[PDB]
Every structure is written in C-alpha cells, then in structure tokens.
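J.: My questions will all concern the structure given below.
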Amino acid sequence: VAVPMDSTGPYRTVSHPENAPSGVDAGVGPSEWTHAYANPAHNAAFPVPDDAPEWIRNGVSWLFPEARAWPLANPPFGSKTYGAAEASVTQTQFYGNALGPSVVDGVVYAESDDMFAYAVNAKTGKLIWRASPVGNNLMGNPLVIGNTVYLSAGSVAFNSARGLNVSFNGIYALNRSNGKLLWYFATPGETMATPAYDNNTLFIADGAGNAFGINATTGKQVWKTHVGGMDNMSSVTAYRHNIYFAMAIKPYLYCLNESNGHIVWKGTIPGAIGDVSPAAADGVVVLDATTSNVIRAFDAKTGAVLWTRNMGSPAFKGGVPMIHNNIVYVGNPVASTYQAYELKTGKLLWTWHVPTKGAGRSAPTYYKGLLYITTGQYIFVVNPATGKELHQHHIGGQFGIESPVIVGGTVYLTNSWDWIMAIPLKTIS
Amino acid sequence: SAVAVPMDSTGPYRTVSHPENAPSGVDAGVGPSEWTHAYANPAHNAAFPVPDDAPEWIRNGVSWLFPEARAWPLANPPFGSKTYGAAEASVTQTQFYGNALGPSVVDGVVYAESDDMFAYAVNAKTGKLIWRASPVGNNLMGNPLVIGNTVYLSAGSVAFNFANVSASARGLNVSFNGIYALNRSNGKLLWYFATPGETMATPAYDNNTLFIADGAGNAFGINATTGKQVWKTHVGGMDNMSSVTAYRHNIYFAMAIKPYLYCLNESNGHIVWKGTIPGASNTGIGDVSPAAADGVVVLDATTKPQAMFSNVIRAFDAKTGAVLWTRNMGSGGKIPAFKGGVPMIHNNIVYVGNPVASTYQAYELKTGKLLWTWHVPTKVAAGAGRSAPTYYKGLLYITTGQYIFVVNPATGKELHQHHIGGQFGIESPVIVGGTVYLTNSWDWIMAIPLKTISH
C-alpha cells in the first residue's frame, strides 16, 4: 500500500530478519494479543510452560532506546518552559510510549508517540523491525493476531471532534514478520484508543463519535455506528461477542453487538470518561472516571448498575481497572492510591497509598499471586491479600498508563521517555 | 558538544551528515551569504542575481529532485482524499507531511524544513544530501534562517491542547515548540529556546538577535549566539503563520484572536505601536507575514463587515503606525483558508495575492495606486493568491497550485505557465542566477532551470 514515504529515508520500514526468534524462542509468551493490556480483564500476566526456555524463566535484562530515547535519570524534557508535570505529560503524548508493550511468540511489539512501531527480540532486545506508515502519534499497544500487527493512529490535539484533520488517523495493519504495510483504514477522528480484535474483526471508536467494525483481513468496513461524543483513551473491550467502550463530551459507556454494531445498552458515571478503558470478567463490566474518582460496575448483558463506589478525593482522569479472581484492582489518581473491590458486591477489601515520592493511572498486573504496579518512576510489588507494599524497584523515566507485561520470570515494559526494556522478575523482588 | 534532546543517536531521527556533498570554493559563493527572514528578507523577494563570471552551472541552470522523508509522487492526489475530502486532505498533508514554505539558498546550499519534522541541507548544484536533522518532534512550518555558521529553525503544531480547547493558546503543550539552532556544516544542535506556544511562524534575525512570536501570545528576543532570552513581551492573541519582519530597530508581526499588527522595539521588546485592518478577519490576520521596505510596512488580510467582506491591504508608516493607504482588493465567493496573500515589495511596488478572489495585484508602495489585477487561471482551484510573488530581472514568478507562472510585472498579463504537480504551500520561488529552487507540499525539494520554466 502506497503512503507518503521516501523508501530510502528515515521513516522507511527497516527489518533485521536475523534478529527474529526461531524454534522454541518463537513459542515464548502468548500467541495473540487482542486488547489493550492483552485481554478484557486487563491482566497482562503470562505463566510459561515447564518446557519453556531457561532465559524467559530465569529472566533477561535489556534496554532498547526508541527513536526519541531520553535518559531515564533525566527530568522531563521541557520542565523549565512547561512545568515538570505538564512537561512529563507532553513528553508521554508526543515522544514516548503511552501504553505498555505486547509480547507474542518471543517478540516484544511497541508503538510510540515518536510515530514508530517497533518489534524487538524478547530475549536479546535487538531490533527485528521498525515502521512508520503514518506521520501521526501511536498511543496504544500493538494488537498481534496471527501474522498481522495492528496499530491505531491519532493525536491528543484538535485542529467537536478530537484529531480531525490533525495528521491522519485510523488503523494501520502491518506484516508481523517484516513490518511491511498491509492495509490501512482511515477514520475521520483520532483513534488513540486501542482497538479490540474478535472473530476476524477489529473494533474501534474515534474522536469523531464513530464506532467501527472492520474486517481484520481485508481492512474493509463491516459496520459504522455513530454514537457521538469522542473516544479519547478508552480502548475497546470485546467480551462474549459484544464490545464495550466509553465516550466523552456525550458521557456514555456503550455496549454494541459485534456483528452489526447495534447499541445494546448505555450507562453513565455521575459527574461527567472517554479516558478509561472498561474491563470485563464473569458477566460484569467495570469502569471508573474522575468527577473525586467514581468506580461503577455494570451487568455485561443489560448494563444494569451492580454497584457504585466513591474511591476518595490529573491529566488522565481515572485508573485503568484490572479484574482477577472476581476482584477489581484499580487506581485512584486523585488520591494516589490503589484499591481492591469485590467484583459482584462492591465490597472494599483494602487501600494502598502510593509512597509520596501520575500515581494510580495504570492497571496493576496480578502474576503468580502478587500485584505488580508501574507508576511514576517505579515498579512496586504489593500483596493482593493485604494491600501492603512488599518490594519497590526504581527504574526512572515515567510510566503514565503503562502496565507491567509479565512472562515467565521476565518483566517487559515501555517508558514515557521512549524506551522498551526487559527486567528479571527476581531483580524486582 | 551537542546540546542533549530526546534522541536515539543511532535511530531514525539521528542527524545524518555527508560533508562530502557540501559545495566548496566558487560553488559555495552562489546565492546570498545570509537568510534572515521568511522569503529571505523583509521585502519577501527571494531573487538573487549572480555575476556574469559566476560558475556556469548556476547561470545555465541545474535540474534535480530530492525526496524528503514523506515524499509523495507529484502526480498523486492528496493522501487521505477519500476520508477527509480532497481540499481538507491537501491542507492536512501540507501541515503534517510537507513543506509549507519555500527553501532558503545560501552559499551554494539549499536548506529546507518540513512538517515531516526534518530539516535538510542539500547541495544547490547536485541536489545531494549534506545533512538532515530532527532535533524536535514537532512540525517545522517556516524556512530555515542562515547566518554565519548557524541555521535556525522554529517548531510548532497547528493543533490545540484540550486544556486550551483571548485566553486560548495554540500549540501549548502540543509537543514542544520554539527555536532550534544547528551548526551549518553538519546539523549538530548548538542550542534551543523553548516557547510556551507553537512557533509555526518563521523568526527574524537582526543584530545578533532572533525574534519570534508564538501561539500563546508571547513575543521573544533571543540572543542568536548564546540562545538566552534578551526579552519577552506578552502581547496576547496568537501568531499562527505571521513570520516576523525585523526592520530598522523594530520588529513587526500580526496576531489573531486579538487582531493587531504589532511593532515592537528590537532591543527591549516594548510595544512601539499597534495597528489594524478595518474589519480584518479575527482568525486570519495572524496568518499573514508583514513586508517592509523604505519606511513602509504592508499587511493585507481577508476582512468582514464590522468594512465589508473583501481582502484589504494596508500600508503603515514603519515608525509610527500611521495609515498611509488602504485598498480593497476585491471579493469572491470562497472564504479562503489562508486569510491573505503574503505581500512582496520590489522597486517601490507591492505585489500581493488575493486568495478570496484568486487574483494578484500590484500597488505603488508609497501611494497605494493600483497598477493592475491578474486573475489566476481557474484550473488552480485551491490556494490561488496566498503566496508572495518573486520579482527577478524584470519578470514576476508565482508558484500557486500545481504551477509556476511567469507574469509581466508592467501589465499584469500572464507570459508563461509551467506544470510541476504536487501542491505548493505558501511558497515563493527562490531564484538564483539561472536556477529556480522550490519545495512542495508533497515533501520535495527541487531545482529547475529558469529557462525551462520560461518555455
């Protein structure tokens, strides 16, 4: 497919096939990545088989600079002129990674607001390919289905529709092996949200109020439902053949049928939302938004409110929820806390106050019985039964919306300072 | 020791330097030795004779084509035409992938900067790459300034922060903005000066100082050597595309939302005077870069009843702001996207486009006497009349739409047209000796022999 490009220039697709994993190394981690944070529960935790190679289990340590890499010990670029907080947010949104990586078949995939997508060997950290089919920010995490990697393009800014005529938006489909551009589907508004893959279909909502089903093979539109409002960061969740996503300015959480895009139901959070990606498990969809910070649970099929809780009293307004064993683990960015709630009943099990040294935006990861949380410059280990901090490890840079991706004994991460990295799980504990 | 910015020194944004491609000797004495303004000088006339004994290649003309990083074939319609519409996609591609202004030609080198986020130095004879660099992850919408051994860039995005969606600031917290100073020979970053708002406008250089106004309502004087602030003045409003003009100890630029042409002192940045165009577009006066020659500053803008719907040109006393003359440039159905023509001044005559009516006109600089009107052929459907003409050896050259035109400046009649393709931004032909240098919104730099476009 032809896009504006100098094929010999700095945006060209580069591929290093000798860095691609082979054999057992190409079977490490999941074989697909269908969601922001890998699945509807937003839990990026991946145990490995007994026969897994030793490197993934023992852990590997590497650091890969993306195109705009800034040293992790440095403060935010632009602090003097912008202020440190605003500088950090800007650097996240225009320079580095807003979400974490996707780890599939021995390869780490990431996309960056530096406008490149990357595929890097999960063992060695060496570049397998990089591509920049569109001159816009890539604010999600790559979807990886079979032999295709799916990116979505959009800007945080406005030229009401966000991203409309601010560069070019929509879904870009690349060849998973070499990064070559298979097809694109342009959208009127920005898609910073990550799409969802289900049943050979991609689902996305844009900042122009549009929801799309798109055939994941041909790239052609299946259906278009104009709900209104704008999806900013709320990544689509596909659960039991329906999709769920939130829109701002017209503040609704939507449930739509995958086959035709029919609106099954809508729900609200009092005190208007398009930032937070909903999570779904065991017939419940969970969403929270900053109003303080209010979390609400809905029946997946009907949208009936199961419970609502005020979490206590911020550029990204909400925490991304994660669900594990019928327990919601979610951050409150206003109080810099994390809380655990029973999924069905709304019963608060515990609260953890992040050490005083942007906290509470990211979904925890529940791996082998412990919680792992990347916020600020740190990765923390918290006991999920007590809510008490066990370990902490200083990394640097900033994690805005990033969640730890944990495979075997290895943690994979991106960073707002535009880095991809692998850290051993035992280094952290 | 380059200044540190977010960068992978081995990655795709790295500064690439090919010194072997640099011109030397007589080849590096071709063109002016400085470029201090958008369209090279306060008059916006980027036209450069060479001596009769200058190198043969520049006199006879050279022909080459250099793809920039997002290059799109000149025959293609705009990218994203089906989803955005043709015109909207053309403007979007100009603003995020291509060159909005022309190149700067200094000492045998063609410099350009692109909304693709790269700046480029290319050999004027051969079109071969000398350096490319991307010190900032934002669009570069002006033309590079070149003084001594330094090249100066300004960075800004057209877009708006949602926190900003008179109190609004364009480009504020939309990536990173301001002035970036690069070593002329290899592109290495000497310093940068960040600004709160976008600076899409090209700065001006005068007296070891760089002058810029941003989309947050701030004007800045900045030491051209150290990069330190000499002064800051918050004027209010937004400078969108109004490139600063530095003339006789003062600077001049126009601001939108708070619609004024400003004159500020070069040394301390205090406001000398403010001026208006009657009923001038509130959004669009801040699009147009003022021109200045022989004690006169000239600005035009699309105007509204408040005054009628028209395009109106005003000349001001450079020192006091007193209005010397005002002329109505004609109406037209289209309310244009770019809300005026960039004026050029040559031989006491203002040559300026009217994008509402798709015309060009000439006016006596001191009096405002209208000499003639030229209607751009209707096959140029979008963008006709926003770009400043270039006056060279008795002829006018105009790049608009897909075309370059040769117009007789005495009669205003078209003499020749030559099809290029792609789309021209707000671009004036840069003419040196017998060669024409151009950029294109499709992200190309090119050289064409003057005699080629004349036949």
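Note that chain A is numbered according to Swiss-Prot, with residues 34-192, 206-318, 323-341, 352-373, 378-421, 425-496 shown in order.
Determined via X-ray crystallography, 2.0 Å.
Each Cβ is built from the backbone N, Cα and C atoms, and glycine gets one as well.
Below are the features I grabbed from Swiss-Prot:
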type    : residues        : note
MUTAGEN : A:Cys301 to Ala : No change in activity. Does not affect dimerization
J.: To the nearest angstrom, what is the straight-line distance from the CA atom of A:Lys421 to the CA atom of A:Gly425, with 3 residues unmodelled in between?
T.: 11
J.: Near A:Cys301 (mutagenesis position), how many other Cβ atoms are within 10 Å of its Cβ?
T.: 26
J.: Give me the Cα-Cα distance between A:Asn192 and A:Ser206 in Å, rounded to a whole number; there are 13 residues missing between them in the deposited model.
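T.: Once the 13 missing residues are skipped, the Cα atoms sit 10 Å apart.
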J.: The deposited coordinates stop at A:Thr341 and pick up again at A:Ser352, leaving 10 residues out. What Cα-Cα distance does that leave, in Å?
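T.: Spanning 10 unmodelled residues, the Cα-Cα distance equals 5 Å.
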J.: What does DSSP say about A:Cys301 (mutagenesis position): helix, strand or coil?
T.: strand
J.: Given 4 residues with no model between A:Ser373 and A:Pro378, what whole-number C-alpha distance in angstrom do these ends have?
T.: 12
